[PDB]
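Enquirer: Here you go, one structure.
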Amino acid sequence: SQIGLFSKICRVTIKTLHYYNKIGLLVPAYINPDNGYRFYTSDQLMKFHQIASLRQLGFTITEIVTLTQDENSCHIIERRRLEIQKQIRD
Amino acid sequence: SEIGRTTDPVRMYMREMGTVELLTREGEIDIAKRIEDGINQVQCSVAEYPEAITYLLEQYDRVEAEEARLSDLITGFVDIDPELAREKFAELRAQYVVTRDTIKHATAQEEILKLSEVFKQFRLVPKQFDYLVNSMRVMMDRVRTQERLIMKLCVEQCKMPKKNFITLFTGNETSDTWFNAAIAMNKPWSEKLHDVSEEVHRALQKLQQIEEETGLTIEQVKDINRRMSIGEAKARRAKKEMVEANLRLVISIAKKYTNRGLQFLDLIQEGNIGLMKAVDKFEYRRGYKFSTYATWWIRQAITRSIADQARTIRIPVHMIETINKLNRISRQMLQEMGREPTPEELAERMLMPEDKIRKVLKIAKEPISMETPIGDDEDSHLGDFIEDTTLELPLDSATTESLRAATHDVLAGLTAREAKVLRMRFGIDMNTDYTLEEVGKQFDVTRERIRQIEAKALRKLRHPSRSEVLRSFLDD
DNA sequence: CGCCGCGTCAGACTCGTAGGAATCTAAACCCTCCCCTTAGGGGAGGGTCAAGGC
DNA sequence: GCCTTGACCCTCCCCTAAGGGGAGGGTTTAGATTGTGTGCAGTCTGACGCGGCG
């Protein structure tokens, strides 16, 4: 599945997939060596769903990287929760 | 015979181009079959060298864990979904391993040939197959270049007989057993190279690794490579017969591009390059005619070369296409309105903002010749009216010199320190101006003291005693 | 080898203003690279302002 | 006056988060198509080099 098909499957922009590959949040399953074409797989969609689930809670991207690459991060969800209530008061 | 009668290279090309007759639906098919048999022969001659198959199975176990996909390793099978390739790769691995141990010597020619004919089944992607054949070319050409450096040194010494230097060199392959027989004639030439008999070793003892790195004999490698050469010359002679038969198709397509900046033979040659690409990419097993596929590549090459080299100031392909789209929208709006549209409405029928379309309209113009006759005369041309705008006016040069003289005069009427830091702060009679810190360090003084000195010197020069010469060099 | 008709090549005035030439023409993909977006933060490099010290 | 000194101040350049927008570059595209396509010219006269006949 090329990036155009994956961007329509995911309902997200292509530049979003380019950014997520650049930062290392969502890396394509196979990148064509000569062209550079990124190809994706169902196992990449299972991870973009997690990315979207966390990003809809207002987590910053780096917080999403820390949450999906390193487990036992319950202090980060508490930091985001406290910041959300503080922002609600404000 | 028409030889020597015309000067036109178009007529010469058409004349030599029409000496090849068109192919039938059946002629394209067996020319394509000749190409595929040449490439199959190259592959079955590659199969004799094992490390290429080892690299290919490396690629397959990389496809297993998806370091790559086999859609980039094989385009299909002949007697792509990834399940049949497992069967064929397993049966090929079971062949390579059952060939690896059987070494003897007549028995060694059964398994290599059956592995060749069972490796024939894989019709690879061009990239991997080209990598394998180029790898074998590099192996054989380094082996061959030390093979003829063996004779390079023998020419370095003296007169070179090698008519019978080859007699028992063939087959020994381990030691100087062939080398000792050369001095056995004791003709003077057989002297020379023998006192280089030690220096030759690291050539034919570098063979000491490579005959242990390839497994097969020197002429076995050389002759499977000459069979590769025969196969690729068969596939190349068959590609030449398919290009030469279809040049009328290129002229047929190229005649529709004739006045868009490129000349007719330029278009024909670019379409010929496209046609050669089409011959490389054509598949006759799809049942289509060669014209159907080749028209795409010929038109691609011609339109791409028009976008590349039809203009003096090259426009990129994206802007070339924006210009073309704007032009046909203008044609439609001129027909449906009887009036040439304005960029406002030309930007409403298109999807683009008006300021983008204004610069697209300003971007597409070809330069005028400066040999254009002005007045449609032949004595005055456009280049006669164009002025050098980079020239300094002689009154401006004379003003510059008078200003240099006047500032020299007023800087002579200051202290030596103040005039020095004021000629150093600015670039006056130096090649570079300086900062407060550089002037200060050259004086071993601070930045702020130099600032004070130059501010005081400027205040001195502000007085009308020292200013009336310089105030004349200013304007309203 | 010597001469005759044929193919070819090279030349042919200086002031003002008007004053050019105007046809023809892929699309869908992908990539990298560069600049852009808040509301300012941080730093490098280079100047400037009053204090005085001799 | 010459010289430091500490505090300020300026512009300029790069950075921020999460991509947007666009420029400029590659690649393929499978019904079948198989030889361009214009003029234009009312010059004369030398003069030179050459095929072809004698």
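Per Swiss-Prot, chain B residues shown: 89-167, 212-236, 242-613, in order.
This deposition comes from electron microscopy, 2.5 Å.
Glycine is treated like the rest: Cβ placed from N, Cα and C.
Features from Swiss-Prot:
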- B:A553 to D: Disrupts the interaction with Escherichia phage lambda antitermination protein Q (MUTAGEN)
- B:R596 to D or E: 2-fold reduction in activation of class II Crp-dependent promoters (MUTAGEN)
Enquirer: Can you tell me whether DSSP puts B:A553 (mutagenesis position) in helix, strand or coil?
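Expert: Going by the DSSP assignment, B:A553 (mutagenesis position) falls within a helical segment, counted as helix.
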Enquirer: Quick one: Cα separation, B:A553 (mutagenesis position) versus B:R596 (mutagenesis position), in Å?
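Expert: B:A553 (mutagenesis position) and B:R596 (mutagenesis position) have their Cα atoms 16 Å apart.
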Enquirer: What does DSSP say about B:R596 (mutagenesis position): helix, strand or coil?
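Expert: Helix, per DSSP.
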